[PDB]
Amino acid sequence: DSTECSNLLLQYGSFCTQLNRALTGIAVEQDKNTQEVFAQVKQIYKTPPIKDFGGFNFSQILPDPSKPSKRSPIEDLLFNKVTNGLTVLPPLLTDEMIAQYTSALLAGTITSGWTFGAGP
Amino acid sequence: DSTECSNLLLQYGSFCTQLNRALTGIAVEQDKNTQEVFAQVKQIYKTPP
Amino acid sequence: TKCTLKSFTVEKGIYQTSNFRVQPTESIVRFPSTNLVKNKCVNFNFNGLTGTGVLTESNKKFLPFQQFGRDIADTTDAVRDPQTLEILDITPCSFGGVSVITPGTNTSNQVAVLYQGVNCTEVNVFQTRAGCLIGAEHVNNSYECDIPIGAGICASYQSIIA
Amino acid sequence: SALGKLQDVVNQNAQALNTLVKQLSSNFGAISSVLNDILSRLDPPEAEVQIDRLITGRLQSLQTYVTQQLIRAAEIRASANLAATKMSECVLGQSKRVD
Amino acid sequence: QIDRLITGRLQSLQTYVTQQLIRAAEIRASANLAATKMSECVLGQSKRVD
Amino acid sequence: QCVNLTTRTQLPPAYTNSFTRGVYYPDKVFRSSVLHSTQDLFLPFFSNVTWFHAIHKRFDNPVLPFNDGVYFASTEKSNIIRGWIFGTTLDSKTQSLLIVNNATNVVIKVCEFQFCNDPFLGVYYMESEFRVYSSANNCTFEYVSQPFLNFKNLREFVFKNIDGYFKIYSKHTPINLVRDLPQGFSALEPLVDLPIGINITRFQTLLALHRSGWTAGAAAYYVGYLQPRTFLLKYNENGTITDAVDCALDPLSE
Ligand SMILES: *[C@@H]1O[C@H](CO)[C@@H](O[C@@H]2O[C@H](CO)[C@@H](O)[C@H](O)[C@H]2NC(C)=O)[C@H](O)[C@H]1NC(C)=O
Ligand SMILES: *[C@@H]1O[C@H](CO)[C@@H](O[C@@H]2O[C@H](CO)[C@@H](O)[C@H](O)[C@H]2NC(C)=O)[C@H](O)[C@H]1NC(C)=O
Ligand SMILES: *[C@@H]1O[C@H](CO)[C@@H](O)[C@H](O)[C@H]1NC(C)=O
Ligand SMILES: *[C@@H]1O[C@H](CO)[C@@H](O)[C@H](O)[C@H]1NC(C)=O
Ligand SMILES: *[C@@H]1O[C@H](CO)[C@@H](O)[C@H](O)[C@H]1NC(C)=O
Ligand SMILES: *[C@@H]1O[C@H](CO)[C@@H](O)[C@H](O)[C@H]1NC(C)=O
Ligand SMILES: *[C@@H]1O[C@H](CO)[C@@H](O)[C@H](O)[C@H]1NC(C)=O
């Protein structure tokens, strides 16, 4: 909050603008990375209510209806096992929407194979 | 070996720690690179005589 | 936004334009002196320890020798008043980025403002996890993301909706 | 140690933030690291010099932090591009690429 | 005078560490490519052209 | 009044292990659930701490150096140890510090005391004997406070002199160990900061005689010396230092 310090800092030019621009570029790059990795399908696929897959069990990877986060047991375990002018910007995609994207990918690859990745 | 220089250098804080940690990260990264490239088999095979 | 981007035409999107800092409304001195003002962003001087913050009642259990409390980063996050022995948390005053959400100037001149990481009571009002949004009406319908706000929230023009 | 790759990134980012905040406690050759102490103890002709020393030290620290942040951003971007490639080729199709 | 020497040598060391980090990133990318070629060209037959 | 004690038994002073004692709070700052690294004048872990006895006929009042600071441990029962003497020459030429704890209160005086060769207090079997100094001419600082105080009681004190400020740290511990220092950890709370502003290089322990000649009550004290070093202190959720690491002791702790 020092006015004299800011007045002396203005003598150095646009260093602060450069640093803010670089941090903004990193911040938008993280969101672009998350879009590139997880948002590769424009259809939200869902599994059938009857889990008849010829003996194959996907309960550990499909979302659990009992959990409020709508995560798989594996994803829930993964989330449990990971623990002065500074601000932290929230990610554009929240964890439940990323879980929804993974659920859509799982439903597509289980019910349709590789067909959903190449078209209908 | 100048003690006055080190006493003045302590005023600048942990720059030296950051430089040492970055170099240590590069040094372990080289070993990780060699491990990923060459150690792709866990059995040492030999040709027949 | 036009001044920040150095252009008279602004494309559609969100642009970081300014920084919002809650200015200290009063100055408080406490020596072994003025009255103690809590829950407001004020300057404080406790036993020669100067600073700026919001004073709140604390649940910490300072031992008698202990006077001011430091956090991980060695900033004073709790202080004991030297006259009445009570503990007060010192939350840093509300600061955040000010971002302007706008469509293209070819389309419209309407804008909305996002105060990042700032609650709506210290500044069409809508509270998001990303911050307080002023000027955009919140709708219950879901569309594709046009202008990203954050925390699952996006904005579009149809007035500006969020 | 199964999830060491994510924890390494989290630890590196937290450590970089802690170092950047910690660098404010250093005076960088000035009489004090607190701006208010310098402004209240000295006249503006010498306080300008002390504030200048603090400004150049803090600016060097911030530029250094931004530099490693950009390098780590490049590394994370490369890892994310690899992850997107694995998502496209292993999940959305069957890959003939060995390993 | 020692402060001038310290800031000059510190700037030189920061420059060296920064360019070493950039070269380390380049070498890491090349090594990842080499590991990919080791997996796909030596340990199998690759249909990828060139 | 001064009295020579001529019934002592000649014996060399003993030595023992410090274990993990001598840790004090380095400052007045509350810290919770944190690991804090501090560089200050501390007593090294597992160091050679000098052991002095008071038993009957041992009466250990030697002339000891102060150096950078002094850790004073006391395995005490029945209240024999009463105070300390600090100074450089311990006479009227220089200015000296007096700390006493008599039957009523704790008195700190900074005066040019002409000290006795054997300064002591006395208990008659009531306190009616005091022979520490013969004169006090120029007094600058006075401070009267509350009483600070098988072996049943453990008294830890840390005396430091930095920038003309005398920092006294204290801790009172209930123990039941018979002969030596118990092995454990106890952080010493800061007791008082005195603006005495005097040069201190030598110190004396003050004891109390028991009269029914004289008899020495069963007591034992330990003197350790502080060195500038780094410790890693652990602060729990309640702000109490619960464990410590000596940064220069062994490579594991380093
Ligand atoms: C699929 O696998 C899941 C988990 O392995 C099975 O769920 C288990 O069912 C048994 C018997 O009902 C329970 O005792 C276990 O506690 C269940 N495990 C969990 C994690 O809940 C499930 O029965 C399998 N089969 C089908 C058709 O879903
Ligand atoms: C107690 O013993 C000490 C030690 O002998 C006496 O101190 C001496 O006092 C004489 C006085 O004429 C001096 O000349 C000596 O140089 C002193 N010696 C030391 C080592 O300081 C002290 O006087 C004795 N007390 C009494 C009351 O006689
Ligand atoms: C303590 O010092 C004495 C001599 O001053 C020595 O004989 C003894 O062995 C030392 N103790 C330890 C544990 O080193
Ligand atoms: C203890 O010392 C003080 C200070 O001289 C004195 O006033 C008090 O009477 C003393 N108490 C006893 C029991 O001698
Ligand atoms: C100290 O005491 C002596 C004798 O009592 C006296 O001559 C001298 O002036 C005193 N010094 C001070 C500073 O009071
Ligand atoms: C304190 O006393 C010692 C011993 O007489 C001496 O060497 C030292 O220089 C003195 N320090 C000061 C500041 O007077
Ligand atoms: C801290 O204090 C609480 C009570 O306030 C107690 O239950 C807890 O056990 C204490 N923690 C430790 C480590 O002693």
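Per Swiss-Prot, chain D residues shown: 943-1041, in order.
Header lists the method as electron microscopy, 3.0 Å.
Every residue, even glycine, has its Cβ placed from backbone N, Cα and C.
For reference, Swiss-Prot has these:
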- D:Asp950 to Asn: In strain: Delta/B.1.617.2, Mu/B.1.621 (VARIANT)
- D:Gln954 to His: In strain: Omicron/BA.1, Omicron/BA.2, Omicron/BA.2.12.1, Omicron/BA.2.75, Omicron/BA.4, Omicron/BA.5, Omicron/BQ.1.1, Omicron/XBB.1.5, Omicron/EG.5.1 (VARIANT)
- D:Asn969 to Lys: In strain: Omicron/BA.1, Omicron/BA.2, Omicron/BA.2.12.1, Omicron/BA.2.75, Omicron/BA.4, Omicron/BA.5, Omicron/BQ.1.1, Omicron/XBB.1.5, Omicron/EG.5.1 (VARIANT)
- D:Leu981 to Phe: In strain: Omicron/BA.1 (VARIANT)
- D:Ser982 to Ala: In strain: Alpha/B.1.1.7 (VARIANT)
- D:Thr1027 to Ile: In strain: Gamma/P.1 (VARIANT)
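Within the same chain, the residues at least 6 positions away from D:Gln954 (variant position) whose Cβ sits under 8 Å from its Cβ are D:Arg1014, listed in sequence order.
Long-range Cβ contacts of D:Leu981 (variant position) within its own chain (separation 6+, distance under 8 Å): D:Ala989, D:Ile993.
Of all the variant positions listed here (D:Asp950, D:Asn969, D:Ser982), D:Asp950 has the Cα closest to the Cα of D:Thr1027 (variant position). Ranking the variant positions D:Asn969, D:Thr1027 by how many Cβ atoms sit within 10 Å of each one's Cβ puts D:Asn969 at the top.
The Cβ of D:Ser982 (variant position) has 10 neighbouring Cβ atoms from other residues within 10 Å, across all protein chains displayed. D:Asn969 (variant position) falls outside any helix or strand according to DSSP and counts as coil. D:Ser982 (variant position) is 43 Å away from D:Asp950 (variant position) when you measure Cα to Cα. A Cα-Cα distance of 16 Å separates D:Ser982 (variant position) from D:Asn969 (variant position). Proximity to chain A, taken as a Cβ less than 8 Å from one of its Cβ atoms, holds for D:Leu981 among the variant positions D:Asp950, D:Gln954, D:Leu981, D:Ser982, D:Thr1027.
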